[PDB]
Structures are given as C-alpha cells and as structure tokens.
There are 2 protein chains.
Amino acid sequence: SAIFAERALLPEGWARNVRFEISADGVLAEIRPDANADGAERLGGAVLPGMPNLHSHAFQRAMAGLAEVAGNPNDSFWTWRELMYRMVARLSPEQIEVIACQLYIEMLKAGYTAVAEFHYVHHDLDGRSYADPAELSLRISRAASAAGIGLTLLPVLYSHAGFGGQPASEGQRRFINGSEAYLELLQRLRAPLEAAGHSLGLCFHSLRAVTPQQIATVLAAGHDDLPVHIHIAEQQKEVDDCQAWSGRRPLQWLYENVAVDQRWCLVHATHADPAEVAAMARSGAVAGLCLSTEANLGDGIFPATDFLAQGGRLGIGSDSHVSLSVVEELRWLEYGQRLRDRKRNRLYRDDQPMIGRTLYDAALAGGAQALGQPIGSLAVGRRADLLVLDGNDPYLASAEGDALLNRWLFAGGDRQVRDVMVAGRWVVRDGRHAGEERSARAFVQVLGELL
Amino acid sequence: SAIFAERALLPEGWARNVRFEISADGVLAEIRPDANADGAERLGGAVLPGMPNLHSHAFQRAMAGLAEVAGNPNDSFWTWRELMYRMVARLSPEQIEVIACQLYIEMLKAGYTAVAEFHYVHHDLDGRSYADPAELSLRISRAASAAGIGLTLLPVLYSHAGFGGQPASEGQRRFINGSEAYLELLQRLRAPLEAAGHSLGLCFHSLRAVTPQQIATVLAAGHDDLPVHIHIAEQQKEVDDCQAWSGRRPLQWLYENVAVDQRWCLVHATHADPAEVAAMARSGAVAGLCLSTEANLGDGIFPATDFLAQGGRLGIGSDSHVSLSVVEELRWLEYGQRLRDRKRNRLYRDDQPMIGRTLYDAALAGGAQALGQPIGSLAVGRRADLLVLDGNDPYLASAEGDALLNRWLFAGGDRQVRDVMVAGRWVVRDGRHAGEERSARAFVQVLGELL
Ligand SMILES: N=CN[C@@H](CC(=O)O)C(=O)O
Ligand SMILES: N=CN[C@@H](CC(=O)O)C(=O)O
Ligand SMILES: [Hg+2]
Ligand SMILES: [Hg+2]
Ligand SMILES: [Hg+2]
Ligand SMILES: [Hg+2]
Ligand SMILES: [Hg+2]
Ligand SMILES: [Hg+2]
Ligand SMILES: [Zn+2]
Ligand SMILES: [Zn+2]
C-alpha cells in the first residue's frame, strides 16, 4: 500500500509531498519527499510518527478518577494504593480483557500507537494460578490485537511486600511468583506473543517487591534480547527504606549493583539526585516519565532539564490512566519544569530551540527504545505507525513545521488527532475506532459489575 | 420553554428528573425535581451550571502556543510579554472581532458559559483614539453576542510602564488612557452593553500600570455596584518593585490603601504570603486563578489549600488562552497543590470530601461573583446557563452524583461536554456551534495576515 502527505515529520525534519510505500507486513519500504502521489492514498493533515506509551497498568483505567475523595487530611500514595488493591481483587479474566480493549482504543484515539503493558496481575482471586498460568497475559495480548495497538508485554516479577524480602501481603496475592515460576511464564509467552506480532520484556515491579538475589538470578537467566523495566524512586518512602536497608538511595543502589544500560526503562525515577541523574544519562537508560499519574499521586517533579542537558533519554507513559493524552503528558512535562523554575521554555536542545519539537523528538526516541520495537520514526525499515492531524483545523492549517507542533502540544488537544495507523493498518479514522461501540457497551457493563 | 434532566446539579446538591421552565428572557422560572417530562425536551446527560471564565484577553488566542521557542537560556515572562506586544501592534478592529468570536465559540464548546474580558486594547495602531473611543470594546461585545456567550466587559485603565507613574512604553501605546478618558469610556459603554444584555466592571491593569491616585479617583467616581478587577502579584519582579516603591508587597499594599471587598477579583495573586492569604480570605474577594497560563508563563503555584481552608473564594480564567478547558484548569489547580505538597486530595471542604465537587462548587461561585452576573447556580431567578455532559459516555453513565464529577474532571475531558445553553438558548449541540464554520474560515485568514 502507499500514502501521500503534503507535510510529514521525517527523521531529518519536516518534509513536503512525501510518498510512503508500505510493505504487506506493515513496514516502511520507501519514503520519497518532494514526490508525486503516484497512486498513493491522500492523507488529510500533517503526519507525525505515532507516540509509544512506555508504561501502562491497564486495569487501573477502571478506577481512574474514582480515588479523588479525601478520607484523611493528608491522603497519600499509600492510601491510594490500598484502594487500587481493592479494585484488583475483584477482576475476572473477562473483565481484564474488556478493560484493556477499551483502554487501548482510547490510547489509539489520543495518538498512542504502541504500549508497554507493565503487567503484574497474574493469578486467580485466591492467589492460585490459572490452569494456563499465562491466562491474564494472553488476555492483554488478545486485547491489543483487537484494538490494533502495538504491544510490548512486560510480565512483572513481584514477590515481596518490602525491602529485605518481606513476605507478600494478602492484597498482593494475585501478583506473586518466585524467580523460577516467573522465568517459566516468560519463556511460555515467547511463542504466543511472537505469533501475534507482539514483543516481550523483562520486568521487576520495584526494589520493594523483589530481592537483590532475584534480580541477579533473572538477569543471568539468558533473556538478554529483552528490554528491562522497573518502577524506581517514585515515592520518598521508598528512598528512605532503601537507605535503611542498604545505605544507598534507590537509583544509586541499582547502578552500584546492576549493569544498567540501554535495555533499561527506569519508570518514574522521580527522586533522582544530581549524581543519580548523571549516572542515568551516562548509561543511556530511558526515564519512563508518567506526568499525569505522578501529579495525581503527588509524586513530585522529575529533574528533566538537568537530565536532558546531559543527554538523558526519556519517554512518556499513561500508567494509572487518569489521562490518556500525548498532549497532556508532554505539555505538563514542560509546564512542571516551568512551575518549579518559575521560568519559560525549559526543555529544548542546543540544536533545537522549539519546545514542542524537543519534547516530541525525545519521547519518540525513548518510547521506541523502552518498548524494544522498530518504531519512533518515519524511516525505511521502521514500522508504519503514524498519526494524521486535522488539516482543516485553523491553527494547524496556518502553521508550518515546528510551529505546528507548538500549536498542537501547547494550544490544542487530543481531538486534533484525526487518523491513526499502526503496522500499516488504519485503526482510527475521523477520530473513530471500528470497535468503539461494541467495546463501550462491554465496558459500561464491567464498570457496573465493579461497584 | 422547558427542558428535562434525569440528573442535574442543583444548589442543594444532585437531583433526579428535574423539569426546568425557562422564561422568554432566558431566566430560570421554575425548577422542580422528581417531575415528569410533560413535553419538556429530554436532555442527553448530566446537567451542570455552566462555568464562568473570570479572566480573558481575547486577542492572545491568536498567538497561543507560538511563544514556545527558547530564545534565551532563561526565557522569562518579560520576553514573552515583548512577543505579545509585537502581536498586539498589528491587530485591526476587524481582526480583533474575528479572533474574539472564534475564541468565544471555543470557550462555549469547553463549557465556559460566560466570560470576563479584561480588555486593554483601546486605540489605533499609532495610539490615537478611534472615531468612537469605544470602538474595540464594542467589537468585543458584538463578538460575544455572535457567539452567544455571557459577557462582563472590563475596560482596563492602563497608564504607565511601571511604579511611580513611569511613562508608558511605545509598545503599550494602544492601551493608554488617563483617568478622565477612562471614566468617559465607562459612561459611553453603559448603554450599548445594557442593550446587548452584557455587564460592565471597573478594571486596573495592575499596580505597575496605574498610580495610587488614579485608583482612588476611579473608585471615588461612584460606580459602587460594579466588579473591580486587577492583575496582582503574578511575578516576583512586581513584588520587588512594589517593595522598592512602597515598603510593602503588592497584595499587602492594596489591602492597606484600598477597601478591598467582595466586589474585587484579584487576578493571579500568585505571590501571596500567609498574611496576604488571610486578608484575601477575610475580605471575601475572589482570587482569579489562571492555572494553564500561570504554568505556561512560569508564575508559580498559588497557596490554594491555605486560602480555601480560610474561606477563600476563587474562580478560573483562561487568560492567555493557551488552554480553553474547564477540565484542565480545575484538574491542574488540584494537581499543582499535589505536586507541591507531594500528597493527594488537597482541595476539599469540611463538609465535602469529593475533590471534583469541591473544585466545581468553588469556581462556579467565585466566577459568578467576579463577573457580577446572576449565574453559577441553577436556581429560580438565575440565568439559564448550563452544560449537558455525555450521557452515552461509559464512564459517566456508570457513575452517579459527585463520582460523576470526579470521572469528568480527573479521568475525562472536554469531549464529554455535549450541549451548552446560555441565556436559555442552545449555543452548542452535540459538540457543534452553528457559527463554527464561518468563524474558522475568517479566523484562518486572520492567522495568515498576522504572520
Ligand atoms: N504509581 C504506582 N503504582 C504502582 C504502585 C507501587 O509501586 O507499589 C503499581 O501500580 O504497582
Ligand atoms: N499573564 C500576564 N499578562 C499580562 C501582562 C502584564 O501583567 O503586564 C497582560 O496580558 O497584560
Ligand atoms: Hg476485548
Ligand atoms: Hg474488543
Ligand atoms: Hg535498596
Ligand atoms: Hg465576529
Ligand atoms: Hg462570528
Ligand atoms: Hg506598591
Ligand atoms: Zn506503574
Ligand atoms: Zn491577564
């Protein structure tokens, strides 16, 4: 197949009259700027690479917005987490699949073309395994396929309630595997994910949930071809407990004990001191920034300006899914730095003064790296994952190049995304998804069941 | 005419099956819950009072998002302001009217049903008065009428470049009036605004732009019934300069020298120290918080939790119009408090633990007070300004009462606003405004002329 764009953001920058040839397997096979359409499909607006979503817990969308009730004068991340635990205790395999389908459809409409599902709900209601231990992982994969979104599934190793190998709590019963069972599940998933065109990654929930011994064991188990994700340094309490148990801060500890490199996505990394920021940047690991969730949970503001200045790599994740908006995450990534510094125009490069373009370039690259997928740019030999903005929008139509990105990211919104393609397949057209009605009906029923 | 809502937010709380009778003048004549439809038009979702927007500079929407380019390593409010001055120097009366109409249509679609236009663009390109001195004020009124939005026009007294009566800069030439001309403008405006069903307020740009004698003179002129608005304490430099000229901070100074009370809207008030916060709350003045613009400009975070705890009244304004979203302003008012305190659930009342409802209640009340209009409440005698949320949305349909406000404000977005009524007239239906097409055509042409 082929498509033709009056305007498109290519790796070398904005181009005009670009004809893209797309192979039968959904890969960009030829890209010719300043070309004739030559039989290709007419696109309706500015074309951008699709945005990877590098961190998701799908089921949490079912409770999004419901935890905004003061139950204490100092409501915490930890009281939120207990409510989340109560939600997860109720979910059937069928409900998990329905929620994921709805969520991924909404992600696609926002311009997220691929997702890293940080998946820790493994077992049945009593913590006992399913007949097929991969049951819930397979539901996630089936949901991604139905929506048509790219997927890196990250089954999560979760074993403990806290540092020192503290026994798992009752509320964590559905998450729990030892190292051996986890490595089995991981190996078991390779074939079905591959058959669906999906990717896999290694994942430790956090330094609270797994022991140093388990990390060492898993990293030595021969899955060197996979990304590695972990929640780290999100909350001050984790920092304090790490110090108590190890004499180090969380990121400091990880870097001292593990060969962190480009395979790694460090989710949140919120409490990173200057030495930790520098170590992250040196290593080439990707900071997984989840701006809307971090604000919602009162985590704090990441030192993004310091990190970026030193060549840090980052991407964005919707995480608890209170927000599903590429616009919101990038806008408030920048705005948070502005509020902290009380200055404007914080996140730019030495070779790129445009804020919107800086943010988009950064999150594309980091997102692609964290997912371990051939995405994040419109280049020959990368997958045909793209967005088409509204060519009829007066702001976008009057803008050119990087100014168009500024209008969208800082003055516009989600509904400026009109059409979306993933793996060379049209999955959103005129803001609508072919499965949205069926999904909404199933989803509203599930929401009722969960009350 | 009559409308019927299965769910509606009334002054006493959520109600069911409410029949509204609206008189010919757009005033709520009868409201009764637990009623039958009886030929009244059945509405398509949850009904809320429309949200007043208490602070706007219409023309700024034309440059929204365009000032996101790093020029300096420490770009500031002041370098932004210079770019804004360059934009304003080019605007014709026709262009101003076109931008205002487009903006107001977008406000309506977002759920803003009335706007306070803090209007300081008065004169021609060379600073000379128009044949009718009120020309540009009239363009604003005409635009609000065309869009169908409620309007409190705040013509702005602007006379100086800084404290001490510093002569106006060349860049400020279009804004400038002495006290005599300003007081004449107010009188000229009374009849046409009344004829259009619009309101009027007194307005000082800031303590930088007018002198203490000018303030006293204007306040002694007998317009004792009008709202009084002022930008105050937005930036540190204003605080420092006020201290240098008066030995006080800006808010401290105002409260020491002027009888501030319930008529007043203090826009931004960002740099309010604890004594200043207390005096604001005691006075019953409305804090005009413009969250998206304050973040965009790097102003900082208002002490909203301290203010609210003391009975403070607030409303929201879109200001520079980088964002036109009731959702975004209320959401990030709360999230800003969460990021600062590193805690959740910050803005609630002793009698209302629901965060969304607290925010909505507050901004409705402060917004109505600040505009001086009989709005912000679905009660008999108040104007029929309302929005209808999407009853087909699965998140909203599965929720009830205050939980529905939480889903919308914290998990949803603008797209969930479907129908909007102002003065008993439908101005948005199923997300569409009748003037949108003509408006966008004219607006895109203006955007081209401004480049
Ligand atoms: N935002 C954090 N969420 C985490 C909580 C945790 O780290 O325990 C989670 O979903 O597992
Ligand atoms: N956000 C601030 N804007 C103000 C600037 C000022 O106070 O000089 C204004 O548009 O007049
Ligand atoms: Hg499904
Ligand atoms: Hg589905
Ligand atoms: Hg540790
Ligand atoms: Hg107009
Ligand atoms: Hg118009
Ligand atoms: Hg002063
Ligand atoms: Zn997470
Ligand atoms: Zn303003």
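The residue numbers of chain A are those assigned by Swiss-Prot, with the residues present covering 2-452 sequentially.
Heads up, header says this was done by X-ray crystallography, 1.9 Å.
Yeah, the Cβs are placed from backbone N, Cα and C, and that goes for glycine too.
Its own atom aside, the Cβ of A:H269 (mutagenesis position) has 28 Cβ atoms within 10 angstroms in the protein chains shown. A:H269 (mutagenesis position) falls within a strand when secondary structure is assigned with DSSP. Per Swiss-Prot, active site, proton acceptor is recorded for A:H269 (among others).
Feature annotation from Swiss-Prot assigns active site, proton acceptor to A:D320 (among others). Close to A:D320 (mutagenesis position) in the fold, though at least 6 residues off in sequence, lie A:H56, A:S57, A:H58, A:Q61, A:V268, A:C291, A:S293, A:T294, A:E295, each with a CB less than 8 Å from its CB.
According to DSSP, A:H56 (Zn(2+) binding site) sits within a strand segment. Per Swiss-Prot, the feature Zn(2+) binding site maps to A:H56, A:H58, A:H232, A:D320; the stated evidence is experimental evidence.
A sphere of 10 angstroms centred on the C-beta of A:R209 (N-formimidoyl-L-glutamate binding site) encloses 21 other C-beta atoms. Feature annotation from Swiss-Prot assigns N-formimidoyl-L-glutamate binding site to A:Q61, A:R82, A:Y121, A:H206, A:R209, A:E235.
What Swiss-Prot says about the mutagenesis result for A:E235 to D or Q is this: Reduces catalytic activity by 4 orders of magnitude. Taking a C-beta cut-off of under 8 angstroms and a sequence separation of 6 or more, A:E235 (mutagenesis position) has the following same-chain neighbours: A:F78, A:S207, A:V268, A:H269, A:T271, A:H272, A:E295, A:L298, A:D300.
For A:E235 to A, Swiss-Prot lists a mutagenesis experiment annotated as follows: Reduces catalytic activity by 3 orders of magnitude. The DSSP secondary structure for A:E235 (mutagenesis position) is coil.
In Swiss-Prot, a published mutagenesis experiment is listed as A:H269 to C, annotated Reduces catalytic activity by 5 orders of magnitude. Slight decrease in metal content.
Per Swiss-Prot, mutagenesis A:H269 to A or N is noted as: Reduces catalytic activity by 5 orders of magnitude. Significant decrease in metal content.
A:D320 to A or C appears in Swiss-Prot as a published mutagenesis result, with the remark: Reduces catalytic activity by over 6 orders of magnitude. Still able to bind a significant amount of zinc.
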Inset, instruction - Check the recorded positions A:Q61, A:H206, A:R209, A:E235, A:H269, A:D320 for any whose Cβ is under 6 angstroms from an atom of ligand 9, and report them in sequence order. - result: A:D320
Inset, instruction - By Cβ count within 10 Å, point out the most packed of the binding-site residues listed: A:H56, A:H58, A:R82. - result: A:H56
Legend entry - A:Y121 (N-formimidoyl-L-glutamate binding site) in three-state DSSP notation: coil
Legend entry - Residues among the recorded positions A:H56, A:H58, A:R209, A:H232, A:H269 that border ligand 1 - Cβ under 6 angstroms, in sequence order: A:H58, A:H232
Inset, instruction - Could you name the residues, excluding A:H56, A:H58, A:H232, A:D320, of the same chain that surround the Zn(2+) site, i.e. Cβ within 8 Å of the Cβ centre of those residues, in sequence order? - result: A:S57, A:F119, A:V268, A:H269, A:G289, A:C291, A:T294, A:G318, A:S321
Inset, instruction - Measuring Cα to Cα, tell me the gap between A:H206 (N-formimidoyl-L-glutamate binding site) and A:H232 (Zn(2+) binding site) in whole angstrom. - result: 6
Legend entry - Inter-residue C-alpha distance, A:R209 (N-formimidoyl-L-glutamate binding site) and A:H232 (Zn(2+) binding site) (nearest angstrom): 9
Inset, instruction - Would you mind ranking the binding-site residues A:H206, A:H232 by how many other Cβ atoms sit within 10 Å of each Cβ and giving me the lowest? - result: A:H206
Inset, instruction - Work out how many Å separate A:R82 (N-formimidoyl-L-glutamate binding site) and A:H232 (Zn(2+) binding site) at their Cα atoms, rounded off. - result: 14
